[PDB]
Amino acid sequence: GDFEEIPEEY
Amino acid sequence: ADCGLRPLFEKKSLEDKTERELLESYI
Amino acid sequence: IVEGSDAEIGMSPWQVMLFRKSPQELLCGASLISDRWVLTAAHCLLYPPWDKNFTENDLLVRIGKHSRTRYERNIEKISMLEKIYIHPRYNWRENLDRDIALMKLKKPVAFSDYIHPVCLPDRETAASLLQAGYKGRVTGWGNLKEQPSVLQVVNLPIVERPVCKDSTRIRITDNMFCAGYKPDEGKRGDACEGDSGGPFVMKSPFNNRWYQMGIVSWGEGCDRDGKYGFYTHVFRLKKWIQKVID
Ligand code: NA
Ligand code: NA
């Protein structure tokens, strides 16, 4: 949410 | 058995800013 | 972490963030104990009073981090869980006795300047260091008061068992220890919400290695006068840890 997006791979 | 030896501190013989507070309490 | 400070880069290379896959958020702290095993609080995964019961697929392990919210490209590593093991006598109904869980990763993680396991105590290290007045260190991305940009650190003294017991109506067990300053001591600090499962570590003066003596478990409030932080006594549950790993 406040969290930058992680790579989709994960 | 290399546990507990940090690359950027113990491995380089560098101390972090407050580890000595802990040592000084081990009395 | 209340009344701590920003960690130095690489100061806690065993620090693990338990991450929720959807909604993406911080669940808890944890620690790296080998290239494939992660240690945390059972209440991080299972706490029926709050309808918490996470499965392997609900979660990710984020290792090597500093920033709470950012994706730390080329530095952190994100791992999937293969399996979760909760202590079979974990007491969620009463007092969180034996508040411990292991997480097995799908794949070994690569060690780096920012990713390195912590030691677990043997009996002699436990006996030497788990003494009233001796300080440990707890780290986390939890609340700053009853949200940090980066990993926080606080050093706190181990408290005498009768002082721990007299600070609460909860039944304390030999599987817990408490830490924190007394109101009369002036200094303060504590773990808080979101720091659950993170490590309480001490640096052995004998071999100069860091040992995880505790796991962030519970506290009445955060950093309250006359209250203390309670930690899972890792050496006391070492038999279970080893049996699981073995
Ligand atoms: Na009491
Ligand atoms: Na307190």
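The residue numbers of chain A are those assigned by Swiss-Prot, with the residues present covering 54-63 sequentially.
The way this entry was determined, per its header, is X-ray crystallography, 1.5 Å.
Just so it is clear, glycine is given a Cβ too, placed from its N, Cα and C backbone atoms.
Copied over from Swiss-Prot:
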MUTAGEN   A:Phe56 to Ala or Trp  Slightly decreased affinity for thrombin
MUTAGEN   A:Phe56 to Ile, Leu, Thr or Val  Strongly decreased affinity for thrombin
MUTAGEN   A:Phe56 to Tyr  No effect
MUTAGEN   A:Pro60 to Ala or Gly  Decreased affinity for thrombin
MUTAGEN   A:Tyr63 to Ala, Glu or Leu  Slightly decreased affinity for thrombin
MUTAGEN   A:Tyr63 to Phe  No effect
MUTAGEN   A:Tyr63 to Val  Decreased affinity for thrombin
Within 10 Å, the Cβ with the most other Cβ atoms among the mutagenesis positions A:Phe56, A:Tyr63 is that of A:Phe56
In all the protein chains shown, the tally of other Cβ atoms within 10 Å of the Cβ of A:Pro60 (mutagenesis position) is 8
